[PDB]
Amino acid sequence: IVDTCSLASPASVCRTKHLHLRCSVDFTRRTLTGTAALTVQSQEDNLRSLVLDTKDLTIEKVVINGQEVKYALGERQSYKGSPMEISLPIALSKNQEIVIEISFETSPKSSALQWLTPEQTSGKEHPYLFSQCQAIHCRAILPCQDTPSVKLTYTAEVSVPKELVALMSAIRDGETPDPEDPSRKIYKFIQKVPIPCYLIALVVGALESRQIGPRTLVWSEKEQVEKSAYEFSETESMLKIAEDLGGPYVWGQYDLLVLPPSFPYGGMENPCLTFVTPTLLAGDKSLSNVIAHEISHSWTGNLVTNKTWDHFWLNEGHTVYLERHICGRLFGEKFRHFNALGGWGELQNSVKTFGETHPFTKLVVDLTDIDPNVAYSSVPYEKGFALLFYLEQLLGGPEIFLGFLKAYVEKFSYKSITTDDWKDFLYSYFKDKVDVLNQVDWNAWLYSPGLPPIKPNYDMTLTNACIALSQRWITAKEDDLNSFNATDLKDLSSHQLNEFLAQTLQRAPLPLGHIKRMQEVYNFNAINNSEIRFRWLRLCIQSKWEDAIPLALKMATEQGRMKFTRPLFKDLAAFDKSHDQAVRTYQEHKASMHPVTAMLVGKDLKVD
Ligand SMILES: CCCCC/C=C\C\C=C/C=C/C=C/[C@@H]1O[C@H]1CCCC(=O)O
Ligand SMILES: [Yb+3]
Ligand SMILES: [Yb+3]
Ligand SMILES: [Zn+2]
C-alpha cells in the first residue's frame, strides 16, 4: 500500500507525531508566514534524510538541534507540488524522535486558501481568510507528510490583525496581544487527538458566536448569526443519536462555522469546528442532513481514516450510512428509505455523466497521476452507501448492521485503514454468516465501474407521490396543462418537492410550454431553498427557457458550492443562447473565485 498522491517519506520510513505551528496572517500580502515544528519519529535504522510535501511554499531555513541544516526542493510535479528533502545532521535509530523547525511562507495562489476582500464579505469592512485542506492541499499551507496514513497532534499560535478572530480545527486555548506587533492578537489552539493533516483548518475574519447547545457554538459574521442559530438548532439532538450509534464523542466541542458563500462544499468535518455553506440557510432546517453528515465524520473519517485517497469511500460511504440513520431516528424509517432511494438516483446521475465504464465510477479508485479534485464525485458517497445498505439487508437488518458499525469504529479508532482491512473485519465480526458474505460479488462491488450489480430494496411510501406527479407532467400534452394547479403541492414536504424536481430533471428537456406552466402554477422562482432552486433552474435551462438565464447565472456566481456552481455553468455553456455569456461571466469572476473551484469550472467549460 503506497499513497500515490504524496511525495513525502511514507509512514513506513518515518511518522510525524506532533506539529507546533506559529504563524502570522498578512492580508496585505495574502501570505501566511511562520514556523512549522514537526516532531518526527524514525521507523527505520540509520535514517539520514526524509522528504516532505510542499506546494507553492517559500522555504527560508530548516533548523534541527538549533542549527540550520541542508535541504533541497525538487522540481514541481503538477498538482502534487514539490518534494522537500531534508538532510538530517545525525543518523537516527528506529523509534528515535527529533524536532524539525521549518521557516516558510505561503503563496497568494495557495490552493488551500481563499483570501476575500472586504467587499466579498457580509460586513464590508474587514477581509476574510479560510482554508480547505482536503484532500491534498495542506502541503500548500505548510511542509508536511501530506497523507492520511499519518496522524499527529497539533498546537498553534496564530497572529492576526487585532480587529479579527482566528479559529482552527482544535480547542481554543486563549488570546493575547501580539508582543511583536501591538496592532495584532495571537490566538492559541490545541488538538490533543491525533488527526490526519487534511483536517488542519484555519479561518480568520470578523466572527461572532452564539451558543446553541451544551457543546456547540455557531460562528459567523454578525449578519448571519441569528439565522444560523435557528437553522442548526437540531445539532445537539443529532450528536446524542450519533454517540448512541458510534460510541463516545472524543473531540470535546462540536462548534459550527458558517462560511461566506464561496465555500466549495456543503460542509467539511474539521474536528471541533465543522465548516458549512451558507446555502444551508433555507429558513426551515430542511437541509440539516448536511449537519448530520458532518457530525457522523467525527467517527467515520476522523477516528477511522482512509489510509489513502483510493479508499475514500470508507470515509464517505459509512458517513452517509450514519447520516441517514440519524435522520431516520429523528423523522422515521420511511424517511431513511426515502433518502436512501434519492441517493441511488444521484448514483444513477453520476454514472450517467461519467459513463458506465468510467474508472471514476469504481468504488475503489486508482488516483495515480489523477488530481483528487478532478476525480471527486458522488460515487464514493452513494455507491459506498448502497453497498452498506445492501449488506444491512443481507445480514439481518439495521439493528444488526449498526452493531457492526459501532464495533468497526472501536476496532479502528485512531488508525488509518484500507478496503481490505474493512472487509477482513466484516468477515471477522460476521463469522457466523460467512456463507452469506461469500454470496456477495465483491469484485463487482469494489472494483468494477458502473451501477452496482444488485440494487437494494427500498420502501416507496414517501417517494410515490413525487414519481406520480413527475409522470403527470412528462406525459402531459398541451391540452392537459390546464389541469395542473398549486393544490398539487399541498401535501408535499420540501424534501418531496426536491425529489419531484429530481425525477423530472432526469427526463429533461421538457417542452418549453410545460416549464412555463410549471412556473405559472407552482411559482418555483420564489423558492429560496438552494437544493430546490438548483434543480428547478437546471430544468429550466436544459428545457431552453431564456428567461431562466439571468437566474442561473446569478445563482452560479453569487455562491460557490461546487455541487451547484459547476452544473449550472455546464448547463449554461450547453445552452447555445447562454453559452457566450456563461464563458464571459466565468472569465470576469474567476480571479475572485476559490482557486480550486475556478480551476474546475475552467476545465468544465474548456476555457484556459
Ligand atoms: C473515491 C474517489 C476519490 C476522489 C476524491 C478524493 C478526495 C476528496 C477531496 C475533497 C472532499 C471534500 C468533502 C466535503 C464534505 O463531505 C462533503 C459534504 C458536502 C458536499 C456537498 O453537499 O456539497
Ligand atoms: Yb543502527
Ligand atoms: Yb489552556
Ligand atoms: Zn463527507
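Chain A residue numbers are taken from Swiss-Prot; in order, the displayed residues are 4-611.
Quick check of the header: X-ray crystallography, 1.5 Å.
Each Cβ is built from the backbone N, Cα and C atoms, and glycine gets one as well.
Around the Cβ of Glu297 (active site, proton acceptor), 26 further Cβ atoms fall within 10 Å across all displayed protein chains. What Swiss-Prot records for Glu297 is active site, proton acceptor.
According to DSSP, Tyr384 (active site, proton donor) sits within a helical segment. The active site, proton donor feature in Swiss-Prot is assigned to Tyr384.
Counting only same-chain residues at least 6 apart in sequence, those with a Cβ under 8 Å from the Cβ of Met565 (peptide binding site) are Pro267, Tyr268, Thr600, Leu603. Among the features that Swiss-Prot reports, peptide binding site is placed at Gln135, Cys136, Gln137, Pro267, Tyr268, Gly269, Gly270, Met271, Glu272, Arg564, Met565, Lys566, with the record citing experimental evidence.
Feature annotation from Swiss-Prot assigns Zn(2+) binding site to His296, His300, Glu319. In this structure, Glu319 (Zn(2+) binding site) is part of a helix by DSSP. Sequence-distant neighbours of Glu319 (Zn(2+) binding site) (same chain, 6+ apart, CB under 8 A from its CB) are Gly304, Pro383, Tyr384, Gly387.
Recorded in Swiss-Prot as a mutagenesis result, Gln135 to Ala carries the remark: Strongly reduced aminopeptidase activity. Strongly decreased affinity for leukotriene. Abolishes epoxide hydrolase activity. Taking a C-beta cut-off of under 8 Å and a sequence gap of six or more, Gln135 (mutagenesis position) has these contacts in its own chain: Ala115, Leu116, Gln117, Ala204, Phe266, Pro267, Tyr268, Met271, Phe278, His597, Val599.
Under the DSSP three-state reduction, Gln137 (mutagenesis position) is assigned to coil, being neither helix nor strand. Among the mutagenesis experiments that Swiss-Prot reports, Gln137 to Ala is described with the note: No loss of activity.
Quoted from Swiss-Prot, the note on mutagenesis experiment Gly269 to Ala is: No loss of activity. Just so you know, the Cβ of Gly269 (mutagenesis position) picks up 22 other Cβ atoms within 10 Å once every protein chain is counted.
The DSSP secondary structure for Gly270 (mutagenesis position) is strand. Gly270 to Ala appears in Swiss-Prot as a mutagenesis experiment; the accompanying note says: No loss of activity.
Under a cutoff of 8 A between CB atoms, and with a sequence separation of 6+ in the same chain, the neighbours of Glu272 (mutagenesis position) are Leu202, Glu297, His300, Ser301, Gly304, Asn305, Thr322. Swiss-Prot gives this note for the published mutagenesis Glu272 to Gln: Loss of LTA4 hydrolase activity, and aminopeptidase activity strongly impaired.
Sequence-distant neighbours of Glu385 (mutagenesis position) (same chain, 6+ residues apart, CB-CB distance under 8 A): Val323, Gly346, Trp347, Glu349, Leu350, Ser353. While the structure shown retains the original residue, Swiss-Prot records the mutagenesis experiment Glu385 to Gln with this note: Reduced aminopeptidase activity. Minor effect on epoxide hydrolase activity.
In Swiss-Prot, the entry for mutagenesis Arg564 to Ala, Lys or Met states: Abolishes epoxide hydrolase activity. Reduced aminopeptidase activity. The structure shown retains the original residue. In the three-state DSSP scheme, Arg564 (mutagenesis position) is classed as coil.
Non-local contacts of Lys566 (mutagenesis position) by the CB criterion (under 8 A, 6+ apart in sequence, same chain) comprise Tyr268, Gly269, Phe537. Here the residue is the original one, while Swiss-Prot reports the published mutagenesis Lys566 to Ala or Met with the comment Strongly reduced affinity for peptide substrates. Reduced epoxide hydrolase and aminopeptidase activity.
Taking a C-beta cut-off of under 8 Å and a sequence gap of six or more, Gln137 (mutagenesis position) has these contacts in its own chain: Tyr201, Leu202, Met271. In the three-state DSSP reading, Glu297 (active site, proton acceptor) counts as helix. Neighbour counts were taken at the CB atom with a 10 A radius for the recorded positions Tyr268, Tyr384; the maximum falls on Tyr384. Apart from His296, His300, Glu319, the residues listed for Zn(2+), the same chain places the Cβ atoms of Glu272, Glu297, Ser299, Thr303, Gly304, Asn318, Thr322, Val323, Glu326, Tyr384 within 8 Å of the centroid of those Cβ atoms.
Other C-beta atoms found within 10 angstroms of the C-beta of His296 (Zn(2+) binding site) number 24, with every protein chain shown included.
Checking the recorded positions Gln135, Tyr268, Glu297, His300, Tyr384 against ligand 1, the ones whose Cβ sits under 6 Å from it are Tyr268. Across the structure, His296 (Zn(2+) binding site) and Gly270 (mutagenesis position) are spaced 8 Å apart at their Cα atoms. Cα-Cα distance from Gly270 (mutagenesis position) to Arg564 (mutagenesis position): 10 Å (rounded to the nearest whole number).
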